[PDB]
Amino acid sequence: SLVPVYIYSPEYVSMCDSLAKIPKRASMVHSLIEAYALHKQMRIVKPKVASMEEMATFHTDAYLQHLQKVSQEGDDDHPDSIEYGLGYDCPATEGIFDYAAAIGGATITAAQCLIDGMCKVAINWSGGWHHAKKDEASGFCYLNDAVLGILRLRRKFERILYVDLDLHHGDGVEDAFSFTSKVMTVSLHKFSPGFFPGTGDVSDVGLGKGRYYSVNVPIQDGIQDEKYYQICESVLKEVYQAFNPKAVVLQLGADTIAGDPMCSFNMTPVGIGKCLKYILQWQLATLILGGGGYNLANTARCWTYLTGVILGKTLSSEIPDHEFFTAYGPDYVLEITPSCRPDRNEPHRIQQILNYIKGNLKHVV
Ligand SMILES: O=C(/C=C/c1ccccc1NC(=O)c1ccccc1Oc1ccccc1)NO
Ligand SMILES: [K+]
Ligand SMILES: [K+]
Ligand SMILES: [Zn+2]
């Protein structure tokens, strides 16, 4: 019950590997974790597959049923797919319903371990698909596992904090809870004309009873570890005091990391780790999720490193030999180097944003 749960099975990783666009990522991540022998210090738990009942706690039957049909066959003979957000951004490829259910189940299983007092921290690195809407796929997210996890947690925990460090605004999750104060969502993300999904300005604060229970930190290109942590920690301190959460769901998409095709933020896993540590020192039930991350090796480096932090271990700089060793060339080290690009974040603007937020959280009761 001090030992973290690690949600894993070969069938689950195989299923997550089968995504074109990020092929074999789940495998690379697990493979590297295993190769630093970190699994030996965690409780490995086979994930369940989510039932239609479970998936419907958030998603609509119309949507789930459509997803199912498209999964069996394909998208020829389905011009209806546009209505449910399938298309270039969420290809209507065969087998996606099974994929969806695997991932939803995985996250739920994680949440269930936490409810059961099996652990204080539970990990599903192949989850975090935070864009999916109740009846619409979006941003390569077919099913919002984060939301399902949060809903499962609500059985035991009255107030839940969602923190979203992915490069993108966590809109799917926010929207799901925008009208309630029982879940607070906090997202740090790039906010910029034309940048997906386009939502999440600082003045996005929630609605009705949920007003002030959505926090959004719009950030510009080229941010680095030190400044990001200052921002993050400044915001999370206020949030803890104001919201006093009983449990935490934490999305750690690695598309913020230097070297990502997204080529926007300029972070390293150390910076993100500091943010992680800060949440961990609260000692709350914590559901850890992956998300974006499209430089596959770097994404594995990052999440492997962060598992290290969760375990309180220091990992060796030298990448261990293992299935995918070649992909870590030419230097074969764990550390990641910031690019040489400018930080476009003007300090005054940041300070405005931070103050505005502290003001908003005054209101919170
Ligand atoms: O990181 C994300 C979402 C990313 C995303 C959103 C809308 C459309 C495409 C996205 N994905 C990419 O641009 C992306 C970039 C590099 C490699 C693979 C990627 O996945 C794809 C690419 C094309 C279509 C679908 C998914 N959320 O955290
Ligand atoms: K985010
Ligand atoms: K909310
Ligand atoms: Zn992202």
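Note that chain A is numbered according to Swiss-Prot, with residues 13-377 shown in order.
The backbone N, Cα and C atoms fix where each Cβ goes, and this holds for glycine too.
Annotation of the mutagenesis experiment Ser39 to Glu in Swiss-Prot: Decreases the deacetylase activity. Quoting Swiss-Prot on the mutagenesis of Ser39 to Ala: Enhances the deacetylase activity. In Swiss-Prot, a mutagenesis experiment is listed as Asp101 to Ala, annotated with the note Complete loss of catalytical activity. Complete loss of catalytical activity; when associated with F-306. One entry in Swiss-Prot concerns the mutagenesis experiment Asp101 to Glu. Its note says: Partial loss of catalytical activity. Annotation of the mutagenesis experiment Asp101 to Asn in Swiss-Prot: Almost complete loss of catalytical activity. Listed in Swiss-Prot as a mutagenesis experiment, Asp101 to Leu is described as follows: Complete loss of catalytical activity. Annotation comment: Swiss-Prot describes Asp101, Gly151, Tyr306 as substrate binding site, evidence class experimental evidence. For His143 to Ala, Swiss-Prot lists a mutagenesis experiment annotated as follows: Loss of catalytic activity. What Swiss-Prot lists as active site, proton acceptor is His143. Positions annotated as divalent metal cation binding site by Swiss-Prot, on the basis of experimental evidence: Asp178, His180, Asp267. According to Swiss-Prot, the mutagenesis experiment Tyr306 to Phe carries the annotation: Loss of catalytic activity. Complete loss of catalytic activity; when associated with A-101.
Recorded features from Swiss-Prot, shown on the structure.
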residue	record	CB count, 10 Å
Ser39	mutagenesis position	19
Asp101	mutagenesis position	13
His143	mutagenesis position	28
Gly151	substrate binding site	19
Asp178	divalent metal cation binding site	24
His180	divalent metal cation binding site	27
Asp267	divalent metal cation binding site	23
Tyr306	mutagenesis position	19
Where the record says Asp101, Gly151, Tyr306 bind substrate, what is the longest distance in Å from one Cα to another among those residues?
15
Listed recorded positions adjacent to ligand 2, that is, members of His143, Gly151, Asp178 whose C-beta is under 6 A away:
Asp178
Which recorded positions are spatial neighbours of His143 (mutagenesis position) here, meaning Cα within 10 Å, out of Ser39, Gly151, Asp178, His180, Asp267, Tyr306?
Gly151, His180
Nearest of the mutagenesis positions (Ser39, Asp101, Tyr306) to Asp178 (divalent metal cation binding site) - Cα to Cα:
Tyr306
If you measure from the CA of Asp267 (divalent metal cation binding site) out to 10 Å, which recorded positions from the list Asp101, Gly151, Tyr306 are inside that radius?
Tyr306
Other than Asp178, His180, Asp267, which residues of the same chain sit close to divalent metal cation? List them in sequence order, counting a residue when its Cβ is within 8 Å of the Cβ centroid of the site.
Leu179, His201, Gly265, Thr268, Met274, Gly303, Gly304, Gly305
Given the substrate site residues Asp101, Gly151, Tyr306, which other residues of that chain have a Cβ within 8 Å of the mean position of their Cβ atoms, reported in sequence order?
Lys33, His143, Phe152, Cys153, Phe208, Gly304
Taking just the CA atoms, what is the gap between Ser39 (mutagenesis position) and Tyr306 (mutagenesis position) in Å?
14
Out of the recorded positions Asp101, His180, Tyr306, give me the one sitting nearest to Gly151 (substrate binding site) by CA distance.
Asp101
Sequence-ordered recorded positions from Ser39, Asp101, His143, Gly151, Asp267, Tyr306 with Cβ under 6 Å of an atom of ligand 4:
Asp267
Between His180 (divalent metal cation binding site) and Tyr306 (mutagenesis position), what is the CA-CA distance rounded to a whole number of Å?
13
Check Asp101 (mutagenesis position) against DSSP and tell me helix, strand or coil, would you?
coil
If you measure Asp101 (mutagenesis position) to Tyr306 (mutagenesis position) at Cα, how many Å is it?
15
Assigned element (helix, strand, coil) containing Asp267 (divalent metal cation binding site), judged by DSSP:
coil
